[PDB]
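Here the structure is laid out as structure tokens; the discussion comes afterwards.
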Amino acid sequence: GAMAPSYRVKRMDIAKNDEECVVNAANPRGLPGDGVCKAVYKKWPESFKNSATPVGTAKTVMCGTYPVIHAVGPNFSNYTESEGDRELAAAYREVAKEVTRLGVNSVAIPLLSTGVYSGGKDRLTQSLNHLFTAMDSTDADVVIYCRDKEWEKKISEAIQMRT
Ligand SMILES: COCc1cc(C(N)=O)no1
Ligand SMILES: [Cl-]
Ligand SMILES: [Cl-]
Ligand SMILES: [Cl-]
């Protein structure tokens, strides 16, 4: 475990993370995809061997000794708000199980279902709150990655609010 488990946020490419493992915002078919998933494919392509997994699950594949946790959030274009919310919460619960099983002291994680799977809605708060629900009981240092300057400020504020 980390000596004083923390949350932090950084605005940069998650493929340049300084953590002991990474969470990919994967598609269910283990395809290279776009956004976070394409960056992850370019950096760790060996981790896409048999990485296909259903919505609401996470599947870990090693790139050398570096773990890539493929977490599949729902595409809110296809799911109802209700069913999508349940699957987005479940994906993060499976991430916490994998992070625990791997024994890592730190994890880089993107906000699942906030990009092309968002169904055109701002889901910062929804996705971040499901992240916290899952990861609060783990003792890994969590570093959240994003692209947008306004999102960095809002994620930082939400972390600081809990102290
Ligand atoms: C905010 O989604 C766009 C995005 C983020 C990234 C990344 N590499 O973290 N690539 O595309
Ligand atoms: Cl960058
Ligand atoms: Cl997304
Ligand atoms: Cl972002």
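Counting begins at 1 with the first residue displayed.
Per deposition record, X-ray crystallography, 1.4 Å.
From the backbone N, Cα and C atoms, a Cβ is placed for every residue, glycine too.
According to Swiss-Prot, the features are:
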MUTAGEN   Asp13 to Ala (Swiss-Prot position 1343)  Partial loss of ADP-ribose 1'' phosphate phosphatase activity
BINDING   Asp13, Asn27, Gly35, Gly115, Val116, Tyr117  ADP-D-ribose binding site
MUTAGEN   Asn27 to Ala (Swiss-Prot position 1357)  Partial loss of mono-ADP-ribosylhydrolase activity; complete loss of ADP-ribose 1'' phosphate phosphatase activity
MUTAGEN   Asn27 to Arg or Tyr (Swiss-Prot position 1357)  Almost complete loss of mono-ADP-ribosylhydrolase activity
MUTAGEN   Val36 to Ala (Swiss-Prot position 1366)  Partial loss of mono-ADP-ribosylhydrolase activity
MUTAGEN   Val36 to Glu or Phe (Swiss-Prot position 1366)  Almost complete loss of mono-ADP-ribosylhydrolase activity
MUTAGEN   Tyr117 to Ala (Swiss-Prot position 1447)  Partial loss of mono-ADP-ribosylhydrolase activity; complete loss of ADP-ribose 1'' phosphate phosphatase activity
MUTAGEN   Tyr117 to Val or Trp (Swiss-Prot position 1447)  Almost complete loss of mono-ADP-ribosylhydrolase activity
Study note, to complete from the structure: Of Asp13, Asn27, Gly115, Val116, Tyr117, the recorded positions whose C-beta sits under 6 angstroms from any atom of ligand 1 are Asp13, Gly115
**Study point:** Contacting mutagenesis positions, sequence order - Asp13, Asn27, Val36 vs ligand 3, Cβ under 6 Å
**Key:** none
Review point. When neighbour density is defined as the number of other C-beta atoms within 10 angstroms of a residue's C-beta, which of the recorded positions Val36, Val116 has the lowest density?
Key: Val116
Point to revise | DSSP-derived structure type at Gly35 (ADP-D-ribose binding site), helix or strand or else coil | key: coil
